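Colleague: Have a look at the structure that comes next, please.
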Amino acid sequence: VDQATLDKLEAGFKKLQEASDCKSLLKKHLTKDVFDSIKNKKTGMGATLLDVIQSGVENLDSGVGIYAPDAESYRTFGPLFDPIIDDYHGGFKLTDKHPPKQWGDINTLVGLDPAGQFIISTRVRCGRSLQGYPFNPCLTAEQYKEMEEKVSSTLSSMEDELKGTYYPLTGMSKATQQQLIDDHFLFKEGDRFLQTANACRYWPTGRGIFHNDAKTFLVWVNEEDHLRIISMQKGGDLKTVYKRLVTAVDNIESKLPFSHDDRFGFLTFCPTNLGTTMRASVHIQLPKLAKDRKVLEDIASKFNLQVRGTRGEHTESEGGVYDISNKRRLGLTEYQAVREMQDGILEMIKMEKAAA
Ligand SMILES: Nc1ncnc2c1ncn2[C@@H]1O[C@H](COP(=O)(O)OP(=O)(O)O)[C@@H](O)[C@H]1O
Ligand SMILES: NC(=[NH2+])NCCC[C@H](N)C(=O)O
Ligand SMILES: [Mg+2]
């Protein structure tokens, strides 16, 4: 590695050490021992430890703080990724391997809130990376366009309920983009954690969103991951939402070659999205349990769930509406992932009803 990067790396390590109240997994697991063992390493694509931890160093408020510039990074800088992946996903040893794709018995999934007084909307998303293309930090403006064309073309073949239209971000009016974001359909623009990881270069080139007219099935093109396949709708009908997702993913995979790893399952940009790459969530109101957010988050964590704001991660809840989802994605099947959300949410609703 060049000495400039080495100097930047030494500076970053010091910044992490000096940040006493920093609670990121990067700071926690990047011991001097680990640091020294991989700071001089570089991947075939020229990715260094700096490309990996840069976001965490610049954004000390990061929960994780690292990203994989390319697939090789997960192993080249394994001494750092491994303990962090093990920590975040609730246990994943060096000898562990992510299980084969398994949607499970969808008929065992249920309506999460029949009376409809708590859940506002249910959503399930997956992420996929195109074989042949590296993660954001190593992509050229031309590659973004290539990927956009391949994906949009493929999605033009979607039929029936999944039939839709691709809407490029480039050329999209400001009003439409903002409405799509406010409506919780489109990804947000200008994420500080992604920017510092150099994952937003050439924006908004090659970026866009595909969605059926109903906006129940959507596909994000070139945001954090090459693709984010989404299924969502008002209410708490998890069975229908999940089934739609399964249908879409199965079909898209028969057309597009996605990167899958023997140990990490489906590959993604952030280590938190590996394996199933699944995040099943609900926008829900729990006034009693939410009153003291400490207890809300403490209760959720026991069910392996994560709490996010109404507009997504790093945001606050608006009007008492929280985003609650399964935190774990690696080391468990797609079925187990969606089940953790279903099981936890059903219980949290029971607790809310019984709360004083
Ligand atoms: N159950 C839900 N209902 C409606 N919108 C949701 C729901 N869950 C997440 N979202 C929306 O998904 C968008 C992306 O949020 P984010 O936290 O980045 O999740 P991810 O990238 O994993 O999909 C946001 O606009 C957020 O409001
Ligand atoms: N990957 C993702 N969208 N969210 C989890 C990590 C977010 C950010 N890097 C951090 O807080 O570390
Ligand atoms: Mg996101």
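By Swiss-Prot numbering, chain A shows 2-357, in order.
Cβ coordinates come from backbone N, Cα and C, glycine included.
The following feature annotations were taken from Swiss-Prot:
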type    : residues                                                  : note
DOMAIN  : 9-91                                                      : domain 'Phosphagen kinase N-terminal'
BINDING : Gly64, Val65, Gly66, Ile67, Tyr68, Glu225, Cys271, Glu314 : substrate binding site
DOMAIN  : 119-356                                                   : domain 'Phosphagen kinase C-terminal'
BINDING : 122-126, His185, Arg229, 280-284, 309-314                 : ATP binding site
MUTAGEN : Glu225 to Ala                                             : Reduces catalytic activity by 99.9%
MUTAGEN : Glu225 to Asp or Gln                                      : Reduces catalytic activity by 99.7%
MUTAGEN : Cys271 to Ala, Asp, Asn or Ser                            : Decreases affinity for phosphoarginine and ADP and reduces catalytic activity by 99%
MUTAGEN : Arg312 to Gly                                             : Reduces catalytic activity by 20%; when associated with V-314; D-315; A-317 and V-319
MUTAGEN : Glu314 to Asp                                             : Reduces catalytic activity by 98.3%
MUTAGEN : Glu314 to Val                                             : Reduces catalytic activity by 20%; when associated with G-312; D-315; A-317 and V-319
MUTAGEN : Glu314 to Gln                                             : Reduces catalytic activity by 99.7%. Reduces catalytic activity by 99.8%; when associated with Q-225
MUTAGEN : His315 to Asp                                             : Reduces catalytic activity by 20%; when associated with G-312; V-314; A-317 and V-319
MUTAGEN : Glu317 to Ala                                             : Reduces catalytic activity by 20%; when associated with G-312; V-314; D-315 and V-319
MUTAGEN : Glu319 to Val                                             : Reduces catalytic activity by 20%; when associated with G-312; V-314; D-315 and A-317
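Map the listed features onto the structure and describe their local environment.
Modeller: The secondary structure of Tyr68 (substrate binding site), as reduced to three states from DSSP, is coil rather than helix or strand.
In the three-state DSSP scheme, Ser122 (ATP binding site) is classed as strand. In this view, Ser122 (ATP binding site) is surrounded by 17 other Cβ atoms within 10 Å of its Cβ, with every protein chain counted.
Non-local contacts of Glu225 (mutagenesis position) by the CB criterion (under 8 A, 6+ apart in sequence, same chain) comprise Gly128, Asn137, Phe188, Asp192, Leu195, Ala200, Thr269, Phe270, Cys271, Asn274.
DSSP gives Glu225 (mutagenesis position) a coil state; it is part of no helix or strand.
Other Cβ atoms within 10 Å of the Cβ of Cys271 (mutagenesis position), summed over all protein chains shown, number 23. According to its DSSP assignment, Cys271 (mutagenesis position) is coil.
DSSP assigns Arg312 (mutagenesis position) to coil, not to a helix or a strand.
Counted within 10 Å of its Cβ, the other Cβ atoms near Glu314 (mutagenesis position) come to 15, all protein chains included.
For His315 (mutagenesis position), the same-chain residues lying six or more positions away in sequence with a CB closer than 8 A to its CB are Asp192, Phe194, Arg309.
The secondary structure of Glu317 (mutagenesis position), as reduced to three states from DSSP, is coil rather than helix or strand. Cβ-based neighbour count (10 Å, all protein chains) for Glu317 (mutagenesis position) stands at 10.
The Cβ of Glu319 (mutagenesis position) lies under 8 Å from the Cβ of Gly310, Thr311, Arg312, each on the same chain and at least six residues away in sequence.
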Colleague: Taking Cα atoms as reference points, which of the recorded positions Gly66, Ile67, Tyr68, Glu314, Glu317 is nearest to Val125 (ATP binding site)?
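Modeller: Going through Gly66, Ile67, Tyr68, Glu314, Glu317 one by one, the Cα closest to that of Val125 (ATP binding site) is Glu314.
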Colleague: Could you count the residues of the domain 'Phosphagen kinase N-terminal' (9-91) that DSSP puts in helix, in strand and in coil?
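Modeller: Once the DSSP states are binned, the domain 'Phosphagen kinase N-terminal' (9-91) shows 48 helix, 2 strand, 33 coil.
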Colleague: What is the separation, in Å, between the Cα atoms of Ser282 (ATP binding site) and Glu314 (mutagenesis position)?
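Modeller: About 12 Å separate the Cα atoms of these two residues.
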Colleague: Which has the fewest other Cβ atoms within 10 Å: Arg229, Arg312, the recorded positions listed?
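Modeller: Selected from the recorded positions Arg229, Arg312 on minimum Cβ neighbours within 10 Å: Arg312.
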Colleague: Starting from the Cβ centroid of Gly64, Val65, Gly66, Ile67, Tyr68, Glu225, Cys271, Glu314, which together make up the recorded substrate site, report each further residue of the same chain whose Cβ lies within 8 Å of that point, ordered by sequence.
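Modeller: Neighbours within 8 Å of the Cβ centroid, excluding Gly64, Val65, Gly66, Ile67, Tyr68, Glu225, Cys271, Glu314: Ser56, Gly57, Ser63, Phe194, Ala198, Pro272, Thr273.
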